[PDB]
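First up is the structure itself, then whatever we jot down about it.
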Amino acid sequence: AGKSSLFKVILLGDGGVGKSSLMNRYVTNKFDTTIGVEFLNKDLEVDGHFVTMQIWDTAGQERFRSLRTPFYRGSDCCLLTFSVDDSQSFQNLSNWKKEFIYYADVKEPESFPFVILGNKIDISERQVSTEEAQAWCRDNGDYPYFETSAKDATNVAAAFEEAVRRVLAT
Ligand SMILES: Nc1nc2c(ncn2[C@@H]2O[C@H](COP(=O)(O)OP(=O)(O)O)[C@@H](O)[C@H]2O)c(=O)[nH]1
């Protein structure tokens, strides 16, 4: 039978930025306004090869954070997510990157693929400009940056497709 490779992607970011909604939008093409760790699978294709992505949202319960970090290991790409209406969530990207590197024990962090998502761009009143987000991305690893909306689907599939491409580029 036609083989398929399995890529593990993890979503990290502050509560409320839209991680669950992004994954659900990508996999089910629905949005509608979950307590523990959840992961979903999606088939796609890259350069004519079948692949499957397994998307983890490891934001269970904060008092049990120590029990969620074992599930970082084996991640092939990390999608760091903030909301463009929430500057605090943007300011926390660096700390999310650090948590991931530490608890996933990334041995070559300078080469590990990250993708940055600025979600909720359907909201006109922003606290983070496009330019400020792009500058952070350029200056903190030159990661791909997507302005997304789970609510309207803008750039959602593109962001996840890019995650798999970045994995392949190793
Ligand atoms: N306007 C808007 N609201 C969104 C978007 N994505 C998620 N939401 C809402 O923001 C809240 C937090 O979403 P959720 O996916 O639970 O965030 P998580 O805590 O990061 O998993 C919910 O009320 C969502 O409906 C979006 O792209 N646009």
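Chain A is numbered as in Swiss-Prot; shown residues: 2-34, 39-175, in order.
Structure determined by X-ray crystallography, 1.2 Å.
Cβ atoms here come from the backbone N, Cα and C positions, even for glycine.
What Swiss-Prot lists as GDP binding site is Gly17, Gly19, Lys20, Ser21, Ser22, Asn124, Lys125, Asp127, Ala155, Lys156, and the listing cites experimental evidence. In the structure as shown, the Cβ atom of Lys20 (GDP binding site) sits within 10 Å of 25 other Cβ atoms.
Taken from Swiss-Prot, the feature Mg(2+) binding site applies to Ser21, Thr39, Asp62, supported by experimental evidence. Over all protein chains present, the Cβ of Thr39 (Mg(2+) binding site) has 8 other Cβ atoms lying within 10 Å.
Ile40 (mutagenesis position) carries neither a helix nor a strand DSSP state and counts as coil. Under 8 Å, Cβ to Cβ, and six or more positions away along its own chain, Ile40 (mutagenesis position) finds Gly65, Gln66. According to Swiss-Prot, the mutagenesis experiment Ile40 to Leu carries this note: Loss of interaction with HPS4; when associated with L-66.
For the published mutagenesis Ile40 to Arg, Swiss-Prot gives the following note: Loss of interaction with NDE1 and the dynein complex. Loss of localization to intracellular membrane vesicles.
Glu43 to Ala appears in Swiss-Prot as a mutagenesis experiment; the accompanying note says: Decreased interaction with NDE1. Sequence-distant contacts (6 or more apart, same chain, Cβ under 8 Å) of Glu43 (mutagenesis position) comprise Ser21, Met24, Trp61, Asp62.
Among the mutagenesis experiments that Swiss-Prot reports, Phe44 to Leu is described with the note: Loss of interaction with HPS4; when associated with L-66. A 10 Å cutoff on Cβ-Cβ distances gives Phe44 (mutagenesis position) a total of 15 other Cβ atoms nearby, all chains included.
A mutagenesis experiment is reported in Swiss-Prot for this position, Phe44 to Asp, and the note states: Loss of interaction with NDE1 and the dynein complex. Loss of localization to intracellular membrane vesicles.
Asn46 (mutagenesis position) is surrounded by 10 other CB atoms, counting those within 10 A of its CB over all protein chains shown. A mutagenesis experiment is reported in Swiss-Prot for this position, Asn46 to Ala, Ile, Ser, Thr or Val, and the note states: Loss of interaction with NDE1.
The note that Swiss-Prot attaches to the published mutagenesis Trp61 to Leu is: Loss of interaction with HPS4; when associated with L-66. The DSSP secondary structure for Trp61 (mutagenesis position) is strand. All protein chains included, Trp61 (mutagenesis position) registers 23 other Cβ atoms within 10 Å of its own Cβ.
One mutagenesis experiment catalogued in Swiss-Prot, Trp61 to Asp, is accompanied by this note: Loss of interaction with NDE1. No change in localization to intracellular membrane vesicles.
Listed in Swiss-Prot is the mutagenesis experiment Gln66 to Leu, annotated as follows: Loss of interaction with HPS4; when associated with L-40 or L-44 or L-61. Using a 10 Å Cβ-Cβ cutoff, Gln66 (mutagenesis position) registers 11 neighbours.
Following the DSSP three-state reduction, the secondary structure of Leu72 (mutagenesis position) is helix. Spatially close to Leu72 (mutagenesis position) yet at least six residues away along the chain are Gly65, judged by Cβ distances under 8 angstroms. For the published mutagenesis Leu72 to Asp, Swiss-Prot gives the following note: Loss of interaction with NDE1 and the dynein complex. Loss of localization to intracellular membrane vesicles.
Calculated from the flanking Cα atoms, the unmodelled 4-residue segment between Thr34 and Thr39 spans 12 Å.
Calculated from their C-alpha atoms, the gap between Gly17 (GDP binding site) and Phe44 (mutagenesis position) amounts to 17 Å. The most densely surrounded of the binding-site residues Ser21, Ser22, judged by C-beta neighbours within 10 angstroms, is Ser22.
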